[PDB]
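S.K.: What follows is a structure written as structure tokens; I'll ask about it next.
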Amino acid sequence: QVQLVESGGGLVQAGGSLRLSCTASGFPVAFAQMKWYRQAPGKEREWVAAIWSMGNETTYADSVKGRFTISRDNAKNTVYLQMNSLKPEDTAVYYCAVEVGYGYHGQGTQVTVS
Amino acid sequence: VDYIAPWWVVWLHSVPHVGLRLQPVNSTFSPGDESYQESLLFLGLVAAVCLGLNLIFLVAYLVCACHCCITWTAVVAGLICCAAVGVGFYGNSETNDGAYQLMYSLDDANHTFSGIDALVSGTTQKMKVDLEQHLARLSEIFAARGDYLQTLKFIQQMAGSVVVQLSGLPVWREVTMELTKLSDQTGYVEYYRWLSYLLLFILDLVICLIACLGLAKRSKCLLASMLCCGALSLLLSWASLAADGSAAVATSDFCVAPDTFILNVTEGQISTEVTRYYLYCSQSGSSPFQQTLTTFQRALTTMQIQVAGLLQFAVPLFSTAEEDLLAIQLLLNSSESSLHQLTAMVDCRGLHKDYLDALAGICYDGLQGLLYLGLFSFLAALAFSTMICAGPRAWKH
Amino acid sequence: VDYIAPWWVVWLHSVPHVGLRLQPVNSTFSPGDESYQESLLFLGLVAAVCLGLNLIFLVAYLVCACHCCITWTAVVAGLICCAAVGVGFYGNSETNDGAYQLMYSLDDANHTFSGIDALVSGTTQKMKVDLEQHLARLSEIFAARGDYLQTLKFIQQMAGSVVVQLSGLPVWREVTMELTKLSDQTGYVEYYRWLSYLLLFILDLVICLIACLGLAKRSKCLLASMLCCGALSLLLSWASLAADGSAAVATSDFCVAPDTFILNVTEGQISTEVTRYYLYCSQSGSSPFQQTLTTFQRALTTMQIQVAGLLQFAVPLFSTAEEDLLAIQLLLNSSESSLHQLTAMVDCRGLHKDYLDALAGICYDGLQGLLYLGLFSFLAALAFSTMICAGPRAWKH
Ligand SMILES: *[C@@H]1O[C@H](CO)[C@@H](O[C@@H]2O[C@H](CO)[C@@H](O)[C@H](O)[C@H]2NC(C)=O)[C@H](O)[C@H]1NC(C)=O
Ligand SMILES: *[C@@H]1O[C@H](CO)[C@@H](O[C@@H]2O[C@H](CO)[C@@H](O)[C@H](O)[C@H]2NC(C)=O)[C@H](O)[C@H]1NC(C)=O
Ligand SMILES: *[C@@H]1O[C@H](CO)[C@@H](O[C@@H]2O[C@H](CO)[C@@H](O)[C@H](O)[C@H]2NC(C)=O)[C@H](O)[C@H]1NC(C)=O
Ligand SMILES: *[C@@H]1O[C@H](CO)[C@@H](O[C@@H]2O[C@H](CO)[C@@H](O)[C@H](O)[C@H]2NC(C)=O)[C@H](O)[C@H]1NC(C)=O
Ligand SMILES: *[C@@H]1O[C@H](CO)[C@@H](O)[C@H](O)[C@H]1NC(C)=O
Ligand SMILES: *[C@@H]1O[C@H](CO)[C@@H](O)[C@H](O)[C@H]1NC(C)=O
Ligand SMILES: *[C@@H]1O[C@H](CO)[C@@H](O)[C@H](O)[C@H]1NC(C)=O
Ligand SMILES: *[C@@H]1O[C@H](CO)[C@@H](O)[C@H](O)[C@H]1NC(C)=O
């Protein structure tokens, strides 16, 4: 029993800033396991960022390092992704996921860079 | 350490065991069977028969001597009588040592089984009842905070899993009762038997010394009562040899294949895997309890992770219910200590050492004391027969 | 169960300790210091002085009687000799039982310590080498990990934590070496002493038989050889009384407080926390191994769940290092087995039972055997003196 709500997606211009919020209801955010994924229309779903449960240790892929920061908002039960210095190939459907067994990936938040 | 049958058990077990009709009967230990009982009373009656033959020899020789060297043989009879008392003292002491070793091993098994059962009951009650009460309190205070109620339901589910996997363990209530009954019966029989044999040895030494006293000097009229007491102790010694031989044969038939007998006695009360695990330690194999203990410890670790995170990530949002969250963590770590103790009690070595000690005790010490008591009975019968058949000896005129 | 303080140990410890020149000494077990050896040498010299006084009194009384019912007294002395031989057999059997029990308890403690060391060394080696090799292989084959290398890094971290905790466990190599040396010395000394005392029993029986044979016929050469051997045998009996009394005093005054002595000796060999846990079994208290075993269990559970997640979520993705991931899963299952085999051998129960059994062998049965052996030596000396007293009337009468 768990549900996923993604918010903040929209159409942006190259090099702006935006924050995506992936709401959680059945697993506490950054408390068991957290994960963020993306997928282009024709492509395979790809990892971008992740959070480890307790120590707030975060890692980012090579092509995305130093530009996005993903946070832990325990106050409102939400995970944020802070995207900075956007580039056009960052246009894809974004998701968050977990690998615990409470459930799986939810739905998408469309982010397009022009 | 390992158990193997020593030579004397093999020698005694090979002794024939037949019924009153001389029919061969399965020699496997089974006291419930009437046929095995009749087989051992067959040896009892054989001992009675040779006792009767020996008395017939005494009466015939006495009447032959009366109707129709000597003092050295009388002194020798006294000496072998004293040696018999000494050997019997040693044998009775060894048999008592074996019986007390068996009682101590049974008591150790009782304590280790009662510890397992007490830990099982305490952990089950603690977890289920107290954790559910506390968790209801947290759900009361943590209301309208979703993820916290989900984690609360998660720890409740893990508690249910712990309860199931912990109840899925043997419950040694009837086994504890059987061990207690065996210990009390062994204590009663052993104490009364030791008293009886000590009295017999005292009477043997007394009659030997006081019968030699008459032969020595002073009054000679004692010899009539000395003869009467010697005959009484002679028949008593024959009965003692009968009983000792029967008990030794039964104990040897038990000791040749003790594992099979124990495994086929505890067939319904105890599971087969558990008994085969305790009797034969599975150093190469896998402990049957391993899966349940693994699930127990995995669930406890998950509880500890969730509760520690809750303590660290719920002070600002609520600032309350931490007074019993510390309590639930204390309960969990006490249960962790209980788990360590439980996996230290269900280990094969703990009960296996007690069982091997009981086996060594019974077989080695008890049955060597038994054949030594039989040897005492044999020497006592020999010396008694010689001193009774020493003759009137002019009635010491 | 706790080692209750017995009574004869207290009585034998209550004897004054003087050493060499009337100094009160200490009467607290302290091997390897001058005062204790001086006290033991005092006791030995006391029995030597008693032997010398007995010899001088016997010679002087014999000369006085010569210069100035006896057969019955000689026979009584022979009977006392036989009874002393029997009681010496009992005492030697009890002493050998105690020595073998001590050796067996030390052997079982050695086995448990060797098992603990083998388990800790095996788990640390297996982890630090094979497990690190497997994550090294899996990390490189996993390309552009990101999410995955975090889990792999945490697995490596927590494996480091568990290996550090296991390194924190005491290493018992020196203790098992010392136990092996003590067991070997005990076996060698006990075997030689048992053989020597059996030879002494044989000598006593043989000399008593020769005395009884020579009492029948007044033969001068037989009497002379018999007396020459009897004086020698009585000097050995007195010397045996000396050694046995010294050893009994030492064992008794070690018995009055064994825990403090075994704690004093083990001041650098083993940390005081472990020894105070093993000697007492404070079942209502904590355990020094609780924290390291808890961390081991938590590490193993968490690595289990993480590796299971990676295995069940990576085969659909990569399916290339699957043999490696099954290998680490197998290593983790094996570490679970060794953990369940480890948290039971470090427990208080096994080593405390070993210690109590060793104490009972050395203190209950062992000291009883030594007291019986000293009583045998005293009885043999008395019987030999009584027999010698009949010597002057053995010649010409
Ligand atoms: C075997 O262990 C059991 C543990 O249950 C002991 O039972 C206790 O016995 C005492 C008297 O000795 C009673 O006062 C207790 O109430 C009993 N406890 C329980 C839980 O029933 C039993 O005594 C032990 N038996 C032997 C022979 O050692
Ligand atoms: C959980 O059980 C353990 C038993 O040792 C306790 O662990 C201690 O926890 C405190 C508080 O975090 C630490 O400062 C100590 O270092 C820990 N002790 C050791 C020996 O490592 C813990 O207190 C128990 N939980 C509760 C609520 O009592
Ligand atoms: C005490 O335990 C040690 C454990 O090392 C035993 O040493 C082993 O002894 C056997 C023969 O008994 C040898 O085959 C092994 O090679 C020895 N192992 C090592 C590592 O040296 C020792 O024998 C035990 N002592 C007693 C009296 O049981
Ligand atoms: C480690 O232990 C488990 C449990 O014994 C082994 O088998 C697993 O068992 C569970 C419960 O039946 C199954 O759900 C799993 O699918 C089993 N795992 C398999 C078949 O890979 C497990 O195999 C062991 N690991 C290794 C490497 O042998
Ligand atoms: C005794 O019982 C065993 C049980 O296995 C059986 O095989 C055997 O034939 C029986 N009889 C004898 C004489 O051993
Ligand atoms: C041995 O086990 C069998 C199993 O069927 C059982 O029927 C039999 O009664 C048992 N007998 C003895 C003597 O233990
Ligand atoms: C023995 O010495 C200790 C100190 O080592 C002292 O406390 C004690 O009084 C002394 N005397 C005894 C035990 O008779
Ligand atoms: C034994 O240890 C105690 C306590 O540390 C100490 O006082 C004493 O000197 C040590 N040695 C002896 C021989 O008692």
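For chain B, we keep the numbers from Swiss-Prot: what you see runs 6-73, 88-416, in order.
The deposited model was determined using electron microscopy, 3.7 Å.
Quick reminder: no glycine exception, Cβ is built from N, Cα and C everywhere.
In case it helps, Swiss-Prot gives these features for our protein:
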- B:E113, B:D116: Ca(2+) binding site (BINDING)
- B:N31 to Q: Loss of glycosylation. No effect on cell membrane localization, increased ubiquitination and significant decrease in protein levels; when associated with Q-129; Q-283 and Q-352 (MUTAGEN)
- B:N129 to Q: Loss of glycosylation. No effect on cell membrane localization, increased ubiquitination and significant decrease in protein levels; when associated with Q-31; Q-283 and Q-352 (MUTAGEN)
- B:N283 to Q: Loss of glycosylation. No effect on cell membrane localization, increased ubiquitination and significant decrease in protein levels; when associated with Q-31; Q-129 and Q-352 (MUTAGEN)
- B:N352 to Q: Loss of glycosylation. No effect on cell membrane localization, increased ubiquitination and significant decrease in protein levels; when associated with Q-31; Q-129 and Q-283 (MUTAGEN)
S.K.: Given 14 residues with no model between B:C73 and B:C88, what whole-number C-alpha distance in angstrom do these ends have?
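M.R.: Across the gap, the Cα atoms of B:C73 and B:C88 sit 18 Å apart.
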S.K.: Which whole-number value in Å describes the distance between the Cα atoms of B:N352 (mutagenesis position) and B:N283 (mutagenesis position)?
M.R.: 40
S.K.: On a C-alpha basis, identify the one among B:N31, B:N129, B:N283 that is nearest to B:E113 (Ca(2+) binding site); the candidates are the mutagenesis positions.
M.R.: B:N129
S.K.: Quick one: Cα separation, B:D116 (Ca(2+) binding site) versus B:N31 (mutagenesis position), in Å?
M.R.: 31
S.K.: Around the Cβ of B:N129 (mutagenesis position), how many other Cβ atoms lie within 10 Å? Please give the count over every shown protein chain.
M.R.: 20
S.K.: Any idea what DSSP makes of B:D116 (Ca(2+) binding site), helix, strand or coil?
M.R.: helix
S.K.: Go through the recorded positions B:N31, B:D116, B:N352 and pull out the ones with a Cβ less than 6 angstroms from some atom of ligand 5.
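M.R.: The qualifying recorded positions are B:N31.
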S.K.: With Cβ-Cβ distance below 8 Å and at least 6 positions apart along the chain, what are the contacts of B:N31 (mutagenesis position)? List them in sequence order.
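M.R.: Non-local contacts for B:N31 (mutagenesis position): B:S40, B:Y41.
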S.K.: Among B:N31, B:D116, B:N129, B:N283, which recorded positions lie by ligand 6, judged by Cβ under 6 Å to any atom?
M.R.: B:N283
S.K.: In terms of DSSP three-state secondary structure, what is the assignment for B:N283 (mutagenesis position)?
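M.R.: Reduced to three states, the DSSP call for B:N283 (mutagenesis position) is helix.
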S.K.: B:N283 (mutagenesis position) to B:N129 (mutagenesis position): how many Å between their Cα atoms?
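M.R.: Spelling it out, the Cα of B:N283 (mutagenesis position) and the Cα of B:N129 (mutagenesis position) are 20 Å apart.
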S.K.: Determine, from DSSP, whether B:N352 (mutagenesis position) sits in helix, strand or coil.
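M.R.: It is helical.
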